[PDB]
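**Student:** This is the structure I want to talk about, given as structure tokens.
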Amino acid sequence: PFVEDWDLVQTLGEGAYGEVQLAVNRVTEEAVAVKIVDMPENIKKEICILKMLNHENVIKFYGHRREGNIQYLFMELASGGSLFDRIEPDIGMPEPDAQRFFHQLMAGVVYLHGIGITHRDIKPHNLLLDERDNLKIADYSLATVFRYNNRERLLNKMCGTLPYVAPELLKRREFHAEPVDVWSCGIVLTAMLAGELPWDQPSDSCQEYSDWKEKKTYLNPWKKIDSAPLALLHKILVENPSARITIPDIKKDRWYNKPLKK
Ligand SMILES: O[C@H]1COC[C@H]1N1CC[C@@H](c2cc3nc(Nc4cnn([C@@H]5CC5(F)F)c4Cl)ncc3cc2Cl)[C@H](F)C1
């Protein structure tokens, strides 16, 4: 297969709508990523959000081409794969790599939130790495505008991935967008430091969630995590979205600013 100047070489993954393919320019040899969407209002909205994005920790958009019923979303290629593939199951990764990926994830989320966009599905699968190991937030098919004209809009739509969603999505009809993204960055932090997800969903039924709320850090995955990053996780993984830590105050946390090496 091929599109105009680009040759479709290898499948990079699949989602709810589409498949991402690696495309090499036949003339200039330049390699990019292309989302190949089949078949209406969500694709018009996704393209709109994509053109607004311009940050070193956010996947860069190039343009789109329509060929009948198939669209082609040309995005920046992250040659390093995903952050998911860097997390060793039950171990995670070295603390200085987790801290560095976390600083870059915060930079991207501060950026998105500043332009009034919420990603709504932050997870290691959506966090891609470039050749120099730089984190990029990818996949804006669930992304939405939470701030327009300096006016905040509360969300009501259920979306994301259950182990990563904040508890207010399950228990509230309307909720703020920014604390939902912060919660998922805390589950990503946990995954990087323990190589394991704490619960299946942050609901009443979940015993693992109930045990976290009781400050039983003597259980997994919390016992795998050191006292400095675990104190940050205690501030991010708070059930009350209004009591939860904000990104400006995460930037002031002790582990966040702790010099780490190797
Ligand atoms: O994993 C699924 C399920 O949950 C999320 C979804 N994912 C979202 C990201 C999406 C994606 C893939 C990309 N992959 C790359 N590069 C990539 C991925 N794997 N690899 C190869 C593993 C390797 F590095 F060799 C490369 Cl290169 N670059 C841009 C991309 C843009 C996007 Cl939008 C990818 F196709 C689909």
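Chain A is numbered as in Swiss-Prot, which gives 4-42, 49-271 for the residues shown.
Cβ atoms here come from the backbone N, Cα and C positions, even for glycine.
Marked as active site, proton acceptor by Swiss-Prot: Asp130. Among the features that Swiss-Prot reports, ATP binding site is placed at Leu15, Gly16, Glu17, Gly18, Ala19, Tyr20, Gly21, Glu22, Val23, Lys38, with the record citing sequence analysis. In Swiss-Prot, a mutagenesis experiment is listed as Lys38 to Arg, annotated with the note Abolishes kinase activity. Among the sequence features in Swiss-Prot, the mutagenesis site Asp130 to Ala is noted as follows: Abolishes kinase activity. Swiss-Prot documents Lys132 to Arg as a published mutagenesis change and attaches the note Strong reduction of chromatin-associated CHK1 ubiquitination.
Would you situate these features in the structure and describe their surroundings?
**Tutor:** Cβ neighbours of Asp130 (mutagenesis position) (same chain, under 8 Å, six or more residues apart in sequence): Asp148, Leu151, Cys168, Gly169, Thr170, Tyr173, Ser193. Look at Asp130 (mutagenesis position): DSSP puts it in coil.
Around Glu17 (ATP binding site), a 10 Å sphere centred on its CB holds 10 further CB atoms from the protein chains shown.
Secondary structure at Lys38 (mutagenesis position), taken from DSSP and collapsed to helix, strand or coil, is strand. Within 10 Å of the C-beta of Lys38 (mutagenesis position) there are 25 other C-beta atoms, taking all protein chains into account.
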**Student:** Around ligand 1, within a Cβ distance of under 6 Å, which of the recorded positions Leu15, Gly21, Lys132 show up?
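**Tutor:** Checking each Cβ against ligand 1, the ones under 6 Å are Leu15.
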**Student:** Cα-Cα, whole number of Å: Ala19 (ATP binding site) versus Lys132 (mutagenesis position)?
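**Tutor:** Cα-Cα distance, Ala19 (ATP binding site) to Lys132 (mutagenesis position): 15 Å.
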**Student:** Within a 10 Å radius of its Cβ, which of these binding-site residues (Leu15, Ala19, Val23) has the fewest neighbouring Cβ atoms?
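**Tutor:** Each of the binding-site residues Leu15, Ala19, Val23 was scored by Cβ atoms within 10 Å; lowest is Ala19.
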